[PDB]
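Novice: Got a structure for you, written out below as structure tokens; questions coming shortly.
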Amino acid sequence: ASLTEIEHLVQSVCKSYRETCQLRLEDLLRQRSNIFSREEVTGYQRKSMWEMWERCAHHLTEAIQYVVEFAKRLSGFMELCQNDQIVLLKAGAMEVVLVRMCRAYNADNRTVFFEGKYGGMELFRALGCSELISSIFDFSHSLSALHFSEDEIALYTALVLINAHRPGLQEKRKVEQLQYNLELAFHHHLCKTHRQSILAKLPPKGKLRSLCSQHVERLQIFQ
Ligand SMILES: CC(=O)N1CCN(C(=O)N2CC[C@](c3ccc(C(O)(C(F)(F)F)C(F)(F)F)cc3)(S(=O)(=O)c3ccc(F)cc3)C2)CC1
């Protein structure tokens, strides 16, 4: 493919993302002032770990649906065999949610948008996972500090889903070509937007997997 075809791929991936971004960026930034009261935090803190794991897993399932809808809106992904479409979505859907999460994160007060309002990491106190909640706040802080754009999330998550390294793939070569083109599309877009600077400042690829595997470990016990 040509440089015009790489540009078209960027546009397409960014179009698919915007159509499935779940919550509008403009809405999320406006709601940054809409913070939960002390009695509202207390209300969540009083809830059972099972009630909180039920709510979090409900929102996670909901978020994963938009991720599946994002991958379904990618031409190359649809061309893959069903087993490969499943293998990539099972291994990457939750990792994509953890990346998408930075839009709902506010670095000015260390709060995240959860159930209509912004709340601190003390909102999730009931789970008994202070280490795990800190880990997802720190990860969203590492991306929000960089001011990770909508298009940047779009291309990064496309690379998270399309990874030929995943075990269980039959058409590894086909996925490799899709990964290579998206890698080329990501770097080309960073040049066009003068964001080459953020590449070295991004999470060390393997960290997202370390964070996700530790979370599925805690989740599998309750779901
Ligand atoms: C704007 C946008 O696209 N968004 C923002 C709103 N959404 C979220 O942020 N979502 C949807 C579900 C969210 C979510 C649920 C559960 C986890 C866990 O790691 C857990 F251990 F923490 F529980 C897992 F259960 F996996 F173990 C992680 C994320 S959430 O909103 O419930 C949430 C946000 C911040 C947070 F500290 C904790 C939870 C993330 C969806 C994506």
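In order, the residues displayed for chain A correspond to 265-487 in Swiss-Prot numbering, which applies throughout.
Yeah, the Cβs are placed from backbone N, Cα and C, and that goes for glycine too.
Pulled these from Swiss-Prot:
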type    : residues  : note
MUTAGEN : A327 to F : Completely abolishes transcriptional activity
MUTAGEN : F378 to Q : Completely abolishes transcriptional activity
MUTAGEN : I397 to N : Nearly abolishes transcriptional activity
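Surface or core, plus neighbours and distances: that's what I need for these features.
Specialist: DSSP gives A327 (mutagenesis position) a helix state. Cβ contacts within 10 Å of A327 (mutagenesis position), excluding its own Cβ and spanning all protein chains shown: 18.
In the three-state DSSP scheme, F378 (mutagenesis position) is classed as strand. In sequence order, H323, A368, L387 constitute the residues six or more apart from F378 (mutagenesis position) in its chain with CB-CB distances below 8 Å.
In this structure, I397 (mutagenesis position) is part of a helix by DSSP.
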Novice: Have a look around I397 (mutagenesis position) and count the other CB atoms within 10 A of its CB, chains all included.
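Specialist: A count of 19.
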Novice: Please report the distance from the Cα of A327 (mutagenesis position) to the Cα of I397 (mutagenesis position), rounded to the nearest angstrom.
Specialist: 18
